[PDB]
Amino acid sequence: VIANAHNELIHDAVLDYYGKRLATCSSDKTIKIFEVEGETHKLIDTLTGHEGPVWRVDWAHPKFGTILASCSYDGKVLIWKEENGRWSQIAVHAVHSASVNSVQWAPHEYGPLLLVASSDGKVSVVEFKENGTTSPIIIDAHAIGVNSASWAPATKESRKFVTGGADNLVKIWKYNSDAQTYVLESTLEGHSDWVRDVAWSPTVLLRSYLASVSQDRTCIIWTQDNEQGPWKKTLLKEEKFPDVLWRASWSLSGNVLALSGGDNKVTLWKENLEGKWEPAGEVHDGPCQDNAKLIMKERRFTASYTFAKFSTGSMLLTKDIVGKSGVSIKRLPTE
């Protein structure tokens, strides 16, 4: 009836490719690594190096070894690697001059490719190559600041990714061989406030599925039937959600969408009739019977902030301030 919780200001978490390694990052500048087995989480190492709140973390594909990517408000991205049980920092990606808000590895087919979004208004793509053919591609995306960037599924010029800025816009970028960089292929203007997160669905059918989440308390599903055709705008539901939406995540199959924010619970959404979206599920020292405050004012984060992410093996990890790791992981059949 009355619960005493730990300092769970965890901002992000990610489950590796099998489901044996969990990583969480928080506002207290620390990254934790958990050994996942069954329904219990074993802390094994605390990674330190960031001089500010850590916003995101993302595992690389196991075919590159055990590699973790983390980004922070300190404007830096850190690449961590485990060698014979030894966790060591093996890279510093500090090209951005402002809070780095998101990081995500590309589809393995492209290689050890990292996508980065920053409040400095730019997006960087760095192919780390262990033995050293490594130059970064830097792009101006959302002058007023980029909040999130997400890769598109694999099918060089076929490489694509979506971004969401503090200018209320969603932008789609494709790689151009002749230009030697990613170019703006589309701009979408559905939202009336900060786009908190954008997610490109891995589903492989006719249309392309795209989900944008905004500070205006609405979610938009973007669709594209033919590869060069326009982009259709479709509100998830007709009316606004009670509160701010923070995150969106597509399951690796079954095309199910997981929303963080809006209602007081992580809500799932599936599409079962042409262009109709409906709820398909849901998920639910301080006693509730420092500077993180300021940085969150500028970052416009509130107390109702939460996250949720789909993972291979059909898993969904959500924020749970009561767990040992502060994260819950439920396997979820999605078809």
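The chain as shown is numbered from 1 upward.
According to its header, this structure was worked out by X-ray crystallography, 2.6 Å.
In case you wondered, yes, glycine gets a Cβ from its N, Cα and C as well.
As written in Swiss-Prot, here are the features:
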type: MUTAGEN; residues: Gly164 to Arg (Swiss-Prot position 176); note: Leads to mislocalization of NPCs and overproliferation of the nuclear and ER membranes at 34 degrees Celsius
type: MUTAGEN; residues: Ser212 to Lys (Swiss-Prot position 224); note: Growth inhibited above 30 degrees Celsius
type: MUTAGEN; residues: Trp250 to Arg (Swiss-Prot position 262); note: Growth inhibited above 30 degrees Celsius
type: MUTAGEN; residues: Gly254 to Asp (Swiss-Prot position 266); note: Growth inhibited above 34 degrees Celsius
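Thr155 and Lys156 bracket a stretch of 10 residues that the deposited model omits, and the distance between their Cα atoms is 10 Å.
Long-range C-beta contacts of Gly164 (mutagenesis position), restricted to its own chain and to partners at least six residues apart, with a cutoff below 8 Å, comprise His142, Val146, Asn147, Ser148, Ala149, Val170, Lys171, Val195, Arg196, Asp197, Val198, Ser212, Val213.
Scoring each of the mutagenesis positions (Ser212, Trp250, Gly254) by how many neighbouring Cβ atoms lie within 10 Å, the top position goes to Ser212. Once the 16 unmodelled residues between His284 and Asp285 are set aside, the endpoints remain 21 angstrom apart, Cα to Cα. Flanking an unmodelled run of 14 residues are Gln289 and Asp290, whose Cα atoms lie 23 Å from one another.
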